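S.K.: Mind looking over this structure? Questions follow.
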Amino acid sequence: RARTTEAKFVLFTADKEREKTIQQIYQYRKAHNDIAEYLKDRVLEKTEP
Amino acid sequence: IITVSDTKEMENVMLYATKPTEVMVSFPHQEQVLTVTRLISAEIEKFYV
Amino acid sequence: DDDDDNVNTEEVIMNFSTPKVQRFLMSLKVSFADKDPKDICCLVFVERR
Amino acid sequence: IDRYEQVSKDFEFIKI
RNA sequence: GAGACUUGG
RNA sequence: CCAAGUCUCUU
């Protein structure tokens, strides 16, 4: 949604939840990387189920 | 699934897409609560019963 | 504390709120101190209705 | 208690 | 009104 | 058992 250039994104979490939330966000970012790279490298000729 | 994968396509996406800077705002989370909260909790409990 | 209901409103909001609310409104103030309303376009997301 | 705790003025938008 | 759907708990 | 949103559809 922050689709403009130099867009700023803000998050609020409790101090006690910092490690859990940052690990979760790393899970999310690595999942984005995984989906991107797996889609890129995965090559299927049939292109149809 | 299909999608763009080339770097020139990537920058073309960045023309209309953007990766906003993602930042955090941590806050100190406390557990103590005020007395009037207790009073209102008791009042609502009486109402519920 | 004082009689000026405007700054008193500010002060009580800072004081009668959880650190989460104080921190969020703090960030909101500092991010858009004296910018043109036209130049800014922001969203805030919350969970409950 | 009649009092909530404040929060300092010095926070920064730590990169996440 | 009936619910239905998705997600989560 | 709780929230959110959605959807068809009620006021």
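Following Swiss-Prot, chain A shows residues 494-542, kept in their order.
Header says: electron microscopy, 3.7 Å.
Placed from the backbone N, Cα and C atoms, the Cβ positions cover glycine too.
Here Swiss-Prot notes a mutagenesis experiment, A:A500 to V, with the remark: Increased viral replication of the Sindbis virus (SINV).
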S.K.: Could you find out if DSSP has A:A500 (mutagenesis position) as helix, strand or coil?
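M.R.: SS state of A:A500 (mutagenesis position) = coil.
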S.K.: Name the residues of the same chain, 6+ apart in sequence, whose Cβ is under 8 Å from the Cβ of A:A500 (mutagenesis position)?
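M.R.: Sequence-distant Cβ neighbours: none.
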